[PDB]
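To keep things clear, I will list the structure first and then write my remarks on it.
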Amino acid sequence: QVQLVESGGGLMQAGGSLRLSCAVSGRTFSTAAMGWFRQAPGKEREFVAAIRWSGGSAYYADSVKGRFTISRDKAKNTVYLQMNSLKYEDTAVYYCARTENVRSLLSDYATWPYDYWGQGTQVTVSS
Amino acid sequence: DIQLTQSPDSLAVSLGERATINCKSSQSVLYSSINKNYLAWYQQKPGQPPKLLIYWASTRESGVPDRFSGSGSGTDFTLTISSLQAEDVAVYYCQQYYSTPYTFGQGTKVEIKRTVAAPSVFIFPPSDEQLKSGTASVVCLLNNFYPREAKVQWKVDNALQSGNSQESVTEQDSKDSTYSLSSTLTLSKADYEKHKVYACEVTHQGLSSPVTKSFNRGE
Amino acid sequence: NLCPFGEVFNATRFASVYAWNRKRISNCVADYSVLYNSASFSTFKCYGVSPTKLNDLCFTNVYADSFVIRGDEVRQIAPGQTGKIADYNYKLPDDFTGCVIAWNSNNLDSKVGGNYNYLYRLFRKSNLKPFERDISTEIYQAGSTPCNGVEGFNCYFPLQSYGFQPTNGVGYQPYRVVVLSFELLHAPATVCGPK
Amino acid sequence: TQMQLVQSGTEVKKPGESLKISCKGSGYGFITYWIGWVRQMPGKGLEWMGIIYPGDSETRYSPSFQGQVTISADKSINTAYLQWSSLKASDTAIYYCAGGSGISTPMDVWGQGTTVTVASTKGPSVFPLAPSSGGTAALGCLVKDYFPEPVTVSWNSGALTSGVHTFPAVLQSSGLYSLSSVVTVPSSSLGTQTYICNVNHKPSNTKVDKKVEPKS
Ligand SMILES: *[C@@H]1O[C@H](CO)[C@@H](O)[C@H](O)[C@H]1NC(C)=O
């Protein structure tokens, strides 16, 4: 079975940075795209970023554009979220997601659903 | 966009001589891919559907004798029947199938050339039954002869009638390879009772001097 | 030495349309009757060769191209056709001398979650040459601005998925397509039938 | 054999009526077969009308038919059809359905053909043709002013084919056909032996048992 495993969650005084690591084990060959989702306290879980496996062209979401960096290492079957300039609104549970659905239009990887989900990991921005 | 013309239209051949039929196409039918021309040959004995004899211009279909063989170079194709036989008498069509619309040629009649043979002439008055109807039909009959080209002419009071006759000719015979003929002369009972001597003059290649068979009216 | 169409038609997995799989059939006898006398094919369109008759005629090479498309696009596998599949995935030449063989394969190539693993190309600077097999993932420049492998405004990834679901309409169900091309060179032939 | 094509029976129709003739594929591997239609008009050459692939009902027409006739295919009974919106007299002909296994293929299998005759009917008058003599002497029937074709003749009920010629029909000025039938008989046969001729016209459902005999 395919399993996603997040890590690198924890504590960070706002303006610092934190790196998140989603490790994938299963049918690697069939991976179209990896996506990061976060659920804040009280809020519905929203799109963050997605990256195409075969080109590394990312689609940064509107509220993180210019702060975060999604990147993947194909040999390590890992996707990374670099979280620069952390805001207080970044306090959430970050879920990495995998889809086998290859979509020509990149921007689709917000709209569209993901087949596999990780258990998620907590990021808490402090002082 | 293709179109076909066969030649000749008719072909009379002595049993066991060769017989060639030409079929020309306005466009080339060669499949560049596999150097084969996409042209076929069909025989149709009357009463039957068409039979496939040859495809890709030269290859024979199952159930087709050796004596049948096709050749052809691009726009020009020929069907050759070496050693013509009895059951080879029929109409022959060539068809292109390089592309739709598939198109056929106008056909070629092939008949068995046989020994010359003169025709057995008979004349028939109208029936009494028919006369009362209004018209009066005089039939003349040329039985069992070769070749086809037989001249029939009507005399009414030794004066040629012309435009009121109609010939009907049987195809070559199932047995003896001869034709037969019915020339029917139609006219009004009125006009039939006007003239008295009805006659049927027949000039066939078989008969040295023309043959007239006739009746005076009332007999 | 009997022509193994067995490991083409009955083959467990098939290829994605743009990455179509060619098998060079040579030095074997094929009873092609095996294929046509079987009732279980949707589309057995033959172009420029009687398959009933090539079980008594010898071809140099039989090429067998196998792949999957949605049933709607089956018609487009034929000479002179144009569109997405025709012009960007698998083109056939006008002087095609082979057959297109297609059966419905919902039963094999459709998951409840949707089988997204079968793909198809969507854009290309030009149309494919006949029997061309393009597998490049060049970030396709539509508009003015030149893309440096960067996606976005007037720049798109040229492939997409099919998403075959068992509940999809018969048209958006996946059909498996074999294409038997026959060539006749001036080299001694090696793929005949019985009769 | 691989494939045999059966065709709908003979159709006697009135000008204007509509008509759908069938062509069914007896046997296996029908799936590869493309059924064409061919018109042979009375005593004319073969005209290719159109072909259909029952599979995806991919239909092509001759320019000489495009907007006249519809070629359909109910692939679920291996049956290709040909139909008429409204029948001309002209559309009188025999129609052969003809399969190839594939397109740009020679038609390697033919149905025996469906005869379609588009005309209002009119029954034939039957007059005798009494002989003269002595060696051989001949007699016959005249079948006059009938429409449409065809007519069939037999002698003494059909128990006398001993040397009998029955000619092609000829269309009189009247716009109705006529057709003669005659038999060669020994001179002194007339003196006793009866010679009846039996004449049937299908369209007008009329037989005629017409006795022939010498005159006085
Ligand atoms: C594929 O397998 C089925 C049954 O196992 C058989 O009916 C069919 O002929 C096979 N096709 C080929 C080309 O071997």
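Chain C is numbered as in Swiss-Prot, which gives 334-528 for the residues shown.
Just so you know, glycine gets a Cβ as well, placed from its N, Cα and C.
Residues annotated as domain 'BetaCoV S1-CTD' in Swiss-Prot: C:334-527.
Sequence-distant neighbours of C:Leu452 (mutagenesis position) (same chain, 6+ apart, CB under 8 A from its CB) are C:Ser349, C:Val350, C:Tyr351, C:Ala352, C:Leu492, C:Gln493, C:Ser494, C:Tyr495. Mapped onto three states, the DSSP output places C:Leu452 (mutagenesis position) in strand. Swiss-Prot documents C:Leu452 to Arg as a published mutagenesis change and attaches the note Increased resistance to neutralizing antibodies. Decreases HLA binding to NF9 epitope. Increased binding affinity to human ACE2.
According to Swiss-Prot, the mutagenesis experiment C:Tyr453 to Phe carries the annotation: Decreased HLA binding to NF9 epitope. Increased binding affinity to human ACE2.
Where Swiss-Prot documents C:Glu484 to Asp as a mutagenesis experiment, the accompanying text is: Increased replication in human TMEM106B overexpressing cells. According to DSSP, C:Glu484 (mutagenesis position) sits in a coil region rather than a helix or strand.
Under the heading of mutagenesis, Swiss-Prot lists C:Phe490 to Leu and annotates it as follows: Increased resistance to neutralizing antibodies and human covalescent sera neutralization. Reduced to three states, the DSSP call for C:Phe490 (mutagenesis position) is coil. When Cβ atoms from all protein chains are considered, those within 10 Å of C:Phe490 (mutagenesis position) total 22, not counting its own.
Among the mutagenesis results in Swiss-Prot, C:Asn501 to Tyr has the note: Increased binding affinity to human ACE2. The residue drawn here is the original one. DSSP assigns C:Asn501 (mutagenesis position) to coil, not to a helix or a strand. Over all protein chains present, the Cβ of C:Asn501 (mutagenesis position) has 17 other Cβ atoms lying within 10 Å.
Annotation of the published mutagenesis C:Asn501 to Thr in Swiss-Prot: Reduced host ACE2-binding affinity in vitro; the original residue is retained in the structure shown.
Applying an 8 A CB threshold to same-chain residues 6 or more apart, the list for C:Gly339 (variant position) is empty. In Swiss-Prot, the entry for natural variant C:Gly339 to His states: In strain: Omicron/BA.2.75, Omicron/XBB.1.5, Omicron/EG.5.1. The structure shown retains the original residue.
One natural variant named in Swiss-Prot is C:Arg346 to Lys, and its note says In strain: Mu/B.1.621. In the three-state DSSP scheme, C:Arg346 (variant position) is classed as coil. Counted within 10 Å of its Cβ, the other Cβ atoms near C:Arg346 (variant position) come to 9, all protein chains included.
Under natural variants, Swiss-Prot gives C:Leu368 to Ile with this note: In strain: Omicron/XBB.1.5, Omicron/EG.5.1. Secondary structure at C:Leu368 (variant position), taken from DSSP and collapsed to helix, strand or coil, is helix. The Cβ neighbour count for C:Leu368 (variant position), using a 10 Å radius and every protein chain shown, is 20.
While the structure shown retains the original residue, Swiss-Prot records the natural variant C:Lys444 to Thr with this note: In strain: Omicron/BQ.1.1. The DSSP secondary structure for C:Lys444 (variant position) is coil.
Here Swiss-Prot notes a natural variant, C:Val445 to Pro, with the remark: In strain: Omicron/XBB.1.5, Omicron/EG.5.1.
Quoted from Swiss-Prot, the note on natural variant C:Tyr453 to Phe is: In strain: B.1.1.298.
Swiss-Prot lists C:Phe456 to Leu among its natural variants, and the accompanying note reads: In strain: Omicron/EG.5.1. For C:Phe456 (variant position), the same-chain residues that are 6 or more apart in sequence and have a Cβ closer than 8 Å to its Cβ are C:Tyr421, C:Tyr473, C:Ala475, C:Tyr489, C:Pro491.
Packing around C:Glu484 (mutagenesis position) is summarised by its Cβ count: 20 other Cβ atoms lie within 10 angstroms of its Cβ, all protein chains included. Among the natural variants in Swiss-Prot is C:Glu484 to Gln, noted as: In strain: Kappa/B.1.617.1.
The C-beta environment of C:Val445 (variant position), restricted to residues of the same chain at least 6 apart in sequence and closer than 8 Å, consists of C:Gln498, C:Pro499. Residue with the densest Cβ environment among the recorded positions C:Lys444, C:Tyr453: C:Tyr453, by other Cβ atoms within 10 Å. Residues from the set of variant positions C:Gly339, C:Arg346, C:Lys444 situated with their C-beta under 8 Å of a chain A C-beta: none. Checked against C:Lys444 (variant position) by C-alpha proximity, the recorded positions C:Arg346, C:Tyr453, C:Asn501 yield C:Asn501 as the nearest.
The secondary structure of C:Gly339 (variant position), as reduced to three states from DSSP, is helical. When the recorded positions C:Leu368, C:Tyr453, C:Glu484, C:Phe490, C:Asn501 are ranked by how far their Cα is from the Cα of C:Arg346 (variant position), C:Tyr453 comes first. Closest to C:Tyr453 (mutagenesis position) by Cα-Cα distance, out of the recorded positions C:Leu368, C:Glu484, C:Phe490, C:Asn501, is C:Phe490. Candidate recorded positions C:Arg346, C:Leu452, C:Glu484 yield none lying near chain B, with Cβ-Cβ distance under 8 angstroms.
Candidate recorded positions: C:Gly339, C:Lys444, C:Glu484. Those with a Cβ under 6 Å from ligand 1, in sequence order, are C:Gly339.
Taking the C-alpha atom of C:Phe490 (mutagenesis position) as reference, the shortest distance to any of the recorded positions C:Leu368, C:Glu484, C:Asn501 belongs to C:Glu484.
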